[PDB]
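Engineer: Below is one structure. I have some questions about it.
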Amino acid sequence: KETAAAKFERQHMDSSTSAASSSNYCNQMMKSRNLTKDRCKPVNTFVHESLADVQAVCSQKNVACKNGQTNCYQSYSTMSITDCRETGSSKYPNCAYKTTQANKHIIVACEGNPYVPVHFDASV
């Protein structure tokens, strides 16, 4: 199995690099993280901050989740993130992505005991 928390780390945490290393980044990462195993996941965001920093967002600004739930939190500071988005040549099993770096606030849904990030909601 894999807990919601471990799953979030797998799909969204990349503390090794401070930014989107290169145009090749998303292609390597989406595959490496097993995000292109059952289909090409259309979009995915990686956060280049420490695990502790991202978990701390659960005690930050409480905001509404896109699905209407109220367990979402927005970071007070901007964080380094990389957006991975499908290219047109993208054809399963040959998934292709466009790597895009930016500094934005992240919004994550948190749950459990301890209270940790379980889902990436949005970035603003």
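Since chain A takes its numbers from Swiss-Prot, the residues it shows come out as 27-150.
Looking at the header, which is where the method is noted, we find X-ray crystallography, 2.0 Å.
Cβ coordinates are placed from backbone N, Cα and C, and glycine is handled just like the others.
Annotations for this protein, taken from Swiss-Prot, read as follows:
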type	residues	note
ACT_SITE	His38	active site, proton acceptor
ACT_SITE	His145	active site, proton donor
BINDING	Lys33, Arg36, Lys67, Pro68, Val69, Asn70, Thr71, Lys92, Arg111	substrate binding site
MUTAGEN	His38 to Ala	Loss of activity
MUTAGEN	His145 to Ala	Loss of activity
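Context for these features, please: burial, neighbours, distances.
Structural biologist: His38 (mutagenesis position) carries a helical DSSP state (H, G or I).
Taken residue by residue with DSSP, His145 (mutagenesis position) is part of a strand. Neighbour density for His145 (mutagenesis position): within 10 A of its CB lie 19 other CB atoms from the protein chains shown.
Neighbour list (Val69 (substrate binding site), Cβ cut-off 8 Å, at least 6 residues apart, same chain): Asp109, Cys110, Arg111, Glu112.
For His38 (mutagenesis position), the same-chain residues 6+ apart in sequence whose C-beta sits under 8 angstroms from its C-beta are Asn70, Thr71, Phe72, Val73, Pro143, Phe146.
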Engineer: Kindly assign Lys67 (substrate binding site) to one of the three DSSP-derived states: helix, strand or coil.
Structural biologist: coil
Engineer: Return one of helix, strand or coil for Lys33 (substrate binding site), based on DSSP.
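Structural biologist: Going by the DSSP assignment, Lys33 (substrate binding site) falls within a helical segment, counted as helix.
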Engineer: Using a 10 Å radius around its CB, how many other CB atoms surround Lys67 (substrate binding site)?
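Structural biologist: The answer is 17.
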